[PDB]
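Novice: Structure provided below as structure tokens; questions to follow.
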Amino acid sequence: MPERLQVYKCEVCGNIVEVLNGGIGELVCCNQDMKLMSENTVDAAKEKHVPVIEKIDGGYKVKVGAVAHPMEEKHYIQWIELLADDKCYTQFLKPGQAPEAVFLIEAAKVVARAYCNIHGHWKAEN
Amino acid sequence: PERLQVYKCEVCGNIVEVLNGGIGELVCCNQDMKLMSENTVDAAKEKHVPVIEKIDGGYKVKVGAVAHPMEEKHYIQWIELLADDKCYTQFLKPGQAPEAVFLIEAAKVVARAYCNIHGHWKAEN
Ligand SMILES: [Ca+2]
Ligand SMILES: [Fe+2]
Ligand SMILES: [Fe+2]
Ligand SMILES: [Fe+3]
Ligand SMILES: [Fe+3]
């Protein structure tokens, strides 16, 4: 049963969606259950995938990760998301760009998430 | 589906937003999820079309020209601001004012809002 903020992927066609409103029905695509992309579950280099959160004037800077993650055509961070109270800010990225995002927001406690097309969903919090 | 589209299961109420497009049809409760196209539901536009106000360092968005209800069974579930490759979402709840403030640097933006009863709505500057 889907819950707000969960990210699901169809392993067949590649559709990836985020839940805005939950419910009882299971998400399906290409004749199979969409996969719940649970954070920090994939066996990949943590130093390149776990977001690093830096407090800045008026907000936060998030970089993926402690060591810059590749931003190649076949391997890159597709987006970085910042979660704070009832806010969900997303910055989509492209190969060639730096694996980082800046968010102007007033929130003491935040959760940063990032998604690698190959290595999945990752998160960190301050 | 395409990035940013919002789909709803008319049977159980699941609503999702596309982060990565693909060719497959999203399904829930044995039927294709419905694409919630903006400004298509027959509803009072003065209460659903987002009104974008430019402020120093960002934008203030209100739904709508006339404040939309924010009751337990009829309210604006979220307001979203689309700018460049950014998608900022502010979830709301009954009792709150149907408005949101986004600090961002962008001359052109698209504001969207979703009413649990009247669907998806948008406006731009
Ligand atoms: Ca979002
Ligand atoms: Fe990776
Ligand atoms: Fe409404
Ligand atoms: Fe359903
Ligand atoms: Fe699919």
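The residue numbers of chain B are those assigned by Swiss-Prot, with the residues present covering 2-126 sequentially.
The backbone N, Cα and C atoms fix where each Cβ goes, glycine too.
Swiss-Prot lists these features:
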- B:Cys10, B:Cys13, B:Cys29, B:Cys30: Fe cation 1 binding site (BINDING)
- B:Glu47 to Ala: No effect (MUTAGEN)
- B:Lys48 to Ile: Decrease in reaction rate (MUTAGEN)
- B:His49, B:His69, B:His75, B:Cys116, B:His119: Fe cation 2 binding site (BINDING)
Novice: With CB distance below 8 Å as the criterion, list the binding-site residues among B:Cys29, B:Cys30, B:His49, B:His69 that sit near chain A.
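Specialist: Contact set vs A: B:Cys29, B:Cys30.
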Novice: Sort the binding-site residues B:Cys10, B:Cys29, B:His69, B:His119 by C-alpha distance from B:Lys48 (mutagenesis position) and give me just the closest.
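Specialist: Checking each of B:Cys10, B:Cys29, B:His69, B:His119 against B:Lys48 (mutagenesis position), the shortest Cα distance is to B:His69.
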Novice: Give the number of CB atoms, excluding that of B:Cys30 (Fe cation 1 binding site) itself, located within 10 Å of its CB.
Specialist: 16
Novice: Could you state the whole-number distance in Å separating the C-alpha atoms of B:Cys13 (Fe cation 1 binding site) and B:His49 (Fe cation 2 binding site)?
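Specialist: Computed Cα spacing between B:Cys13 (Fe cation 1 binding site) and B:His49 (Fe cation 2 binding site) is 24 Å.
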Novice: Can you tell me whether DSSP puts B:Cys30 (Fe cation 1 binding site) in helix, strand or coil?
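Specialist: DSSP assigns B:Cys30 (Fe cation 1 binding site) to coil.
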Novice: Tell me, how many other CB atoms lie within 10 A of the CB of B:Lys48 (mutagenesis position), whichever protein chain they belong to?
Specialist: 18
Novice: Write down the Cα-Cα distance for B:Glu47 (mutagenesis position) and B:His69 (Fe cation 2 binding site), rounded and given in Å.
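Specialist: It is 9 Å, counting Cα to Cα.
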Novice: Quick one, of the binding-site residues B:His49, B:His75, B:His119, which Cβ has the fewest other Cβ within 10 Å?
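Specialist: Comparing Cβ neighbour counts within 10 Å for the binding-site residues B:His49, B:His75, B:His119 gives B:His75.
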Novice: Hey, which of the binding-site residues B:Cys10, B:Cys13, B:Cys29, B:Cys116 is the loneliest by Cβ count within 10 Å?
Specialist: B:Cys13
Novice: List, in sequence order, the residues of the same chain other than B:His49, B:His69, B:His75, B:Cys116, B:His119 whose Cβ lies within 8 Å of the centroid of the Cβ atoms of the recorded Fe cation 2 site.
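Specialist: The surrounding set, listed in chain order, is B:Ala44, B:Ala45, B:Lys48, B:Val64, B:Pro70, B:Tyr76, B:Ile77, B:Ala114, B:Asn117, B:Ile118, B:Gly120, B:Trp122.
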Novice: Does any of B:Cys10, B:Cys30, B:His69, B:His75 have a Cβ within less than 6 Å of an atom of ligand 4? These are the binding-site residues; tell me which, or none.
Specialist: B:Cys10, B:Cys30
